[PDB]
Amino acid sequence: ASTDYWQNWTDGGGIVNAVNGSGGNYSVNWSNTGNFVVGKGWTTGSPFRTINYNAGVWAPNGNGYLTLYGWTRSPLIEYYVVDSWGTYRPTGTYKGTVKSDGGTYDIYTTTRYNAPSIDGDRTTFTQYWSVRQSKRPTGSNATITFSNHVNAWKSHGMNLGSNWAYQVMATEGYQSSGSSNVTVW
């Protein structure tokens, strides 16, 4: 089922070379970056979507995340289902775990302050995380049964907004270099 959204954002730091590839495919070559988020997915997220991806290349050189990534408004939430990462495993306030798609994920919340949102405002907002406890193998088809995360998050008072923004399978990087090549459907 096809993606209709191209997420390609950089804070401008270093070099973030994103290729909007065929269909749900994209790749990113980055170097000496600030923060950036690139991915393919859907203009409107769903708590029911089953995201399929195949990360043919997951090669962060330093800090990057291979993560479902999206936003809601009402409330404003930036959320993650992190399947793999580079040198740094992201965490926050531990809530519990959720088992989904043969992985165990820790559930975290963080808050961002003085931080740009989807909507451009430098503001405050909460992040919801599922972060796999160990890195998911990459290079084969993988599913993120997002509903599992949604249900688990709900159980920990992490309610998503009623207004769904985009929902992408993303490469996010912080202060790093690397390569990714990911296909999403």
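Since chain A takes its numbers from Swiss-Prot, the residues it shows come out as 29-213.
Note: Cβ is positioned from N, Cα and C throughout, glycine not excepted.
The Cβ of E106 (mutagenesis position) has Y97, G98, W99, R140, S145, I146, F153, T154, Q155, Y156 as same-chain neighbours under 8 Å, each 6 or more residues away in sequence. Under the DSSP three-state reduction, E106 (mutagenesis position) is assigned to strand. Feature annotation from Swiss-Prot assigns active site, nucleophile to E106; the stated evidence is experimental evidence.
Summarising the annotation, Swiss-Prot assigns active site, proton donor to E200 and lists sequence analysis as the type of evidence. Secondary structure at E200 (mutagenesis position), taken from DSSP and collapsed to helix, strand or coil, is strand.
Here Swiss-Prot flags 29-213 as domain 'GH11', drawing on sequence analysis.
Here Swiss-Prot describes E106 to S as a published mutagenesis experiment; the accompanying note says: Drastically reduced activity.
In Swiss-Prot, a published mutagenesis experiment is listed as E200 to S, annotated Drastically reduced activity. With a 10 A radius on its CB, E200 (mutagenesis position) counts 26 other CB atoms from all the protein chains.
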